[PDB]
Number of protein chains: 2
Amino acid sequence: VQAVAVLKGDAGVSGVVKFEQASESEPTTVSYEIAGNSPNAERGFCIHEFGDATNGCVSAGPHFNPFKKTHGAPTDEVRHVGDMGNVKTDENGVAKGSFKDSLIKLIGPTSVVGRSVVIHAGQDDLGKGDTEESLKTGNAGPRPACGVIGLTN
Amino acid sequence: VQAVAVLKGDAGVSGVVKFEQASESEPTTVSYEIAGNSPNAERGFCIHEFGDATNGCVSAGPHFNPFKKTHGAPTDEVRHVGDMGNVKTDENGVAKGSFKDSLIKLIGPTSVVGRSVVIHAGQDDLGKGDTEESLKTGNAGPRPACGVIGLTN
Ligand SMILES: [Cu+2]
Ligand SMILES: [Cu+2]
Ligand SMILES: [Zn+2]
Ligand SMILES: [Zn+2]
């Protein structure tokens, strides 16, 4: 399977995020290319529950979290399925790279197809800040861009 | 289940299309509200295979047709699963209404979640024109707007 999300908004940020998973027990390879960000920064990157774009990135809902855990880092045992942490932007505001993840899936009951990918205006505190918003969201701030994960070839 | 698609493009046409199905053997209720069309006209309305928006409405691909049939009318025995025929626009270019369909589904192997909904600039010939494009597409013309069907509550 292959899925893709075109990130858009009215804040100068835009990008494309690709997903690929061969079989359900296999890890998904997420590849991203995102521009218009603040230079040399770290930005919260995550999958939200709804692929609803009726109201900007707002209608995307909360973090995709079928197992009802607290927000954490991609490498934490306890994290939301949709937690992809922070992407690093370069001298020109571009975030580009890829990684594999064992929780994010395109196949099965927790598939991310039809959900949203969101790029934040701030840095995710990886659930390590010591407030309650930390365990909820990671305090990454506003959602400048987002996109519904659709199927493709 | 409930799904939604926000139709967009650079041609003045925009809209919202909602989908709802309770159980898989039950018919899906499609509801639409679309503006910016030519007044008092009929426009081809359909679900395309891919929810890829990387290249306008082009990257949506061909009509969603898992059973490899020819293009036809929503009430034809032979039609593509994604064939929703023509929507009627009013004196102000608005298409608004709803209907139920037994082939379109949000549940199961032929789910339309993660695929695209496309509004055409022309009228669908319901596969009754006598050319080869008729059985392929319905000759509905350009795709002024489109959107990926995402999940919602
Ligand atoms: Cu987020
Ligand atoms: Cu079409
Ligand atoms: Zn989270
Ligand atoms: Zn068709």
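The residues of chain B that appear here are 2-154 by Swiss-Prot count, in order.
Just so you know, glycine gets a Cβ as well, placed from its N, Cα and C.
What Swiss-Prot says about this one:
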| type | residues | note |
| --- | --- | --- |
| BINDING | B:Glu43 | Zn(2+) 2 binding site |
| BINDING | B:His64, B:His72, B:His81, B:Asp84 | Zn(2+) 1 binding site |
| MUTAGEN | B:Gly123 to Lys | Does not enable copper chaperone-independent activation |
| MUTAGEN | B:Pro143 to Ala or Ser | Enables copper chaperone-independent activation; when associated with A-145 or with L-145 |
| BINDING | B:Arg144 | substrate binding site |
| MUTAGEN | B:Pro145 to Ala or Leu | Enables copper chaperone-independent activation; when associated with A-143 or with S-143 |
Cβ-based isolation winner (fewest other Cβ atoms within 10 Å) among the binding-site residues B:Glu43, B:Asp84:
B:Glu43
For the Zn(2+) 1 site (B:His64, B:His72, B:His81, B:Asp84), what does the 8 A shell look like? I mean other same-chain residues with CB within 8 A of the CB centroid.
B:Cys47, B:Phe65, B:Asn66, B:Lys70, B:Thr71, B:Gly73, B:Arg80, B:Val82, B:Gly83, B:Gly128, B:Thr138, B:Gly139
What Cα-Cα separation, expressed in whole Å, is found between the residue listed as 'substrate binding site' and B:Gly123 (mutagenesis position)?
9
So which one is it: of the mutagenesis positions B:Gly123, B:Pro143, which has the fewest other Cβ atoms within 10 Å?
B:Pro143
From B:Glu43, B:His72, B:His81, B:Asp84: binding-site residues whose CA lies within 10 A of B:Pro143 (mutagenesis position):
none
Of the recorded positions B:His72, B:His81, B:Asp84, B:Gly123, B:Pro143, which ones put their CB under 6 Å from ligand 4?
B:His72, B:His81, B:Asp84
Alpha-carbon distance [B:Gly123 (mutagenesis position); B:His72 (Zn(2+) 1 binding site)] in Å:
16
Out of B:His64, B:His81, B:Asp84, B:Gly123, which of these recorded positions is nearest B:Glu43 (Zn(2+) 2 binding site) by C-alpha distance?
B:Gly123
Residue pair B:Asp84 (Zn(2+) 1 binding site), B:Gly123 (mutagenesis position) - Cα distance, angstrom, rounded:
14
